[PDB]
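This report concerns only the one structure given below.
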Amino acid sequence: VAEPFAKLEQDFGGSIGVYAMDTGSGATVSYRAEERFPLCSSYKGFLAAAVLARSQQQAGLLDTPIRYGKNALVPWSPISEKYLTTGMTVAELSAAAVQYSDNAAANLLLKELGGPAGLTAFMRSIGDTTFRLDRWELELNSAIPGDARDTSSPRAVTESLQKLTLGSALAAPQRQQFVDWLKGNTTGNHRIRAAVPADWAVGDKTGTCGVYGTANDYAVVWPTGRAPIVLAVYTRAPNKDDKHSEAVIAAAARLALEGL
Ligand SMILES: *C(=O)[C@H]([C@@H](C)O)[C@H]1CC(SCCNC=N)=C(C(=O)O)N1
C-alpha cells in the first residue's frame, strides 16, 4: 500500500501526506496521514464552514454586508478587490474565500469569527483536535519546517471535511451550501479533480503556500451511484525554493482512489 507513495514522494523530493475514506465501505488509505503539514489556503474551506455554522445561531449573518476600506486588501484578493466600492455580504466573501482563495475575504471572515483562534475554536467544536490556525493572511503561508502553527494532518482534514459535508456538524441547508461552494471551486482542476472521471462530482479546496514545495488539496467525491469518497493530499519539501507540484498531488490522489 504505502509502497507507491514512498516512490512518488522520492520523485518529488519531499513528503506527501495522504488520507482517503470510503464512507460506504469504510475502507481507508493512509500515508503519513497523521503528520502535520501547512494548511496554506486550504483552511479557507473550514472557514466558510465555520461561518455557516455560526449563521445557524445568528440569522441573517450570511446576508450581512461587510464594507471594507482599501486597507483590508492583501495580495491575491481578486474578488474582494473588485467590490471595494460597494462591499460584499458574508456569504459572498465565503464563496470568494472558497472558490478563488480570496485572501482579503478570508481575513474579513476570520475577523467575524474572532481571528485564527476563533476558527480553531470551531474546529474543536466538531471534535478536530489537530487543526490549528494561528496567524492571518498572509503570514500563515510561511510553511517553515518544524513550525506547528497553521497546520493539520491529512487524516484530521479528511475527518472534519467528512463531518461537515456528509455528517451532522452542519444543519441540512448550511451543509448543502458548504458542498455547493466546494463543488464550484475554480482552483483545483489539476489536483484531486484530475484523478477522478469527469462524470463524478467533486468539491475541493486547494492550498499553495508558494514556498517549501508546500501545496495541498482536499475533496469530497461522488462516484456515480456510489457512496461518497473523502480524501486529502498534502505536500511539503525541505528547501524554501523547492517547487510544489500539482501533478504530484493528482498522482497521489489517484493512488489513494485506486487503493480503496
Ligand atoms: C493559498 O494557498 C495561497 C495564499 C497566498 O493565500 C493562495 C495562492 C493561490 S492562487 C493559485 C494557486 N495554484 C493552484 N491552486 C491559492 C490557491 O488557490 O491554492 N491560494
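Chain A is numbered as in Swiss-Prot; the shown residues are, in order, 29-288.
Each Cβ is built from the backbone N, Cα and C atoms, and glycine gets one as well.
Around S69 (active site, nucleophile), the same-chain residues at least 6 positions away in sequence with a Cβ under 8 Å from its Cβ are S129, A134, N169, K233, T234, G235, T236. Sequence annotations record features per position, and here Swiss-Prot assigns active site, nucleophile to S69.
Summarising the annotation, Swiss-Prot assigns beta-lactam binding site to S69, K72, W104, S129, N131, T234, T236. DSSP assigns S69 (active site, nucleophile) to a helix in the three-state reduction.
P103 (mutagenesis position): 8 other CB atoms within 10 A of its CB, across all protein chains. Under DSSP, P103 (mutagenesis position) is assigned to coil, being neither helix nor strand in the three-state scheme. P103 to R appears in Swiss-Prot as a mutagenesis experiment; the accompanying note says: Increases catalytic efficiency about 40-fold with respect to ceftazidime and reduces catalytic efficiency about 10-fold with respect to nitrocefin; when associated with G-239.
When secondary structure is read from DSSP and collapsed to three states, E167 (active site, proton acceptor) falls in the helix class. According to Swiss-Prot, the active site, proton acceptor annotation covers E167, on the basis of similarity to another entry.
For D178 to N, Swiss-Prot lists a mutagenesis experiment annotated as follows: Reduces thermal stability of protein. Look at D178 (mutagenesis position): DSSP puts it in coil.
Taking the Cβ of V239 (mutagenesis position) as centre and 10 Å as the limit, one finds 20 other Cβ atoms among all the protein chains shown. What Swiss-Prot notes for the published mutagenesis of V239 to G is this: Increases catalytic efficiency about 40-fold with respect to ceftazidime and reduces catalytic efficiency about 10-fold with respect to nitrocefin; when associated with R-103.
Listed in sequence order, the recorded positions among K72, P103, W104, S129, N131 whose CB lies under 6 angstroms from an atom of ligand 1 come out as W104, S129, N131.
In terms of Cα distance, the recorded positions that sit within 10 Å of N131 (beta-lactam binding site) are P103, chosen from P103, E167, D178, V239. Taking the Cβ of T234 (beta-lactam binding site) as centre and 10 Å as the limit, one finds 27 other Cβ atoms among all the protein chains shown.
Under 8 Å, Cβ to Cβ, and six or more positions away along its own chain, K72 (beta-lactam binding site) finds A125, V126, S129, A134, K233. Checked against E167 (active site, proton acceptor) by C-alpha proximity, the recorded positions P103, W104, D178, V239 yield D178 as the nearest.
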